[PDB]
Amino acid sequence: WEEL
Amino acid sequence: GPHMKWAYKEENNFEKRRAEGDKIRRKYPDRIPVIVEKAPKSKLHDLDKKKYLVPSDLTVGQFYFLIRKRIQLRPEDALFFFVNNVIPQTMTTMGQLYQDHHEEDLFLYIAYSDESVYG
C-alpha cells in the first residue's frame, strides 16, 4: 500500500 | 467495461481479501483503499503496484492526473477508468465512488485502459  | 481477471483476486480468496480490507479500514480510516489494474490486452504501461490509498475528496479527474504520471501518459493520450464495469464522471470523488461501489472485501476496484468500449 502507498499513497497514489 | 472490460472483462477483468483481477490478479489481486486470483492470488487471494475473498476471506483473505476481506481480512485485509478490515485491517486497512481500521488502520487508515482517513483514506480510500483502491485496487488498480490494467484491462487485459491494453497497450498502456503496467503499474508497478496495484494497492493504493487516496484521499476521500480526491476527484476522478485528479485521479486521472496521478495515474497518467505513473504510467507515463500525456494529457492528450487516451485513458479511461471503469468502476463497477462502467466509466465514472470526472467530478465524482473517490470517497463517493467507494461509498457506492466498494466490493464486499471493502476495497474499491478501478480498471484502466486506453479503450473506452468493450464487448
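All residue numbers here begin at 1 and follow the chain in the order shown.
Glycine is no exception: its Cβ is also placed from the backbone N, Cα and C atoms.
Sequence-distant neighbours of B:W6 (mutagenesis position) (same chain, 6+ apart, CB under 8 A from its CB) are B:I35, B:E37, B:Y109. Following the DSSP three-state reduction, the secondary structure of B:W6 (mutagenesis position) is coil. Per Swiss-Prot, mutagenesis B:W6 to G (Swiss-Prot position 3) is noted as: Does not rescue the protein aggregate degradation defect in the lgg-1 bp500 mutant.
Listed in Swiss-Prot is the mutagenesis experiment B:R31 to C (Swiss-Prot position 28), annotated as follows: In bp523; abolishes interaction with sqst-1 and impairs the interaction with epg-7, sepa-1 and unc-51. Defective degradation of sepa-1- and sqst-1-containing aggregates in embryos. No defects in lipidation or puncta formation. In sequence order, B:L53, B:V54, B:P55, B:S56 are the residues near B:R31 (mutagenesis position), counting only same-chain partners six or more apart with C-beta under 8 A.
For the mutagenesis of B:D105 to A (Swiss-Prot position 102), Swiss-Prot gives this note: Defective degradation of sepa-1-containing protein aggregates in embryos. The structure shown keeps the original residue. B:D105 (mutagenesis position) carries neither a helix nor a strand DSSP state and counts as coil.
In sequence order, B:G1, B:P2, B:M4, B:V36, B:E37, B:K38, B:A39, B:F81, B:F82, B:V83 are the residues near B:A111 (mutagenesis position), counting only same-chain partners six or more apart with C-beta under 8 A. The mutagenesis experiment B:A111 to V (Swiss-Prot position 108) is recorded by Swiss-Prot, whose note states: Does not rescue the degradation defect in the lgg-1 bp500 mutant.
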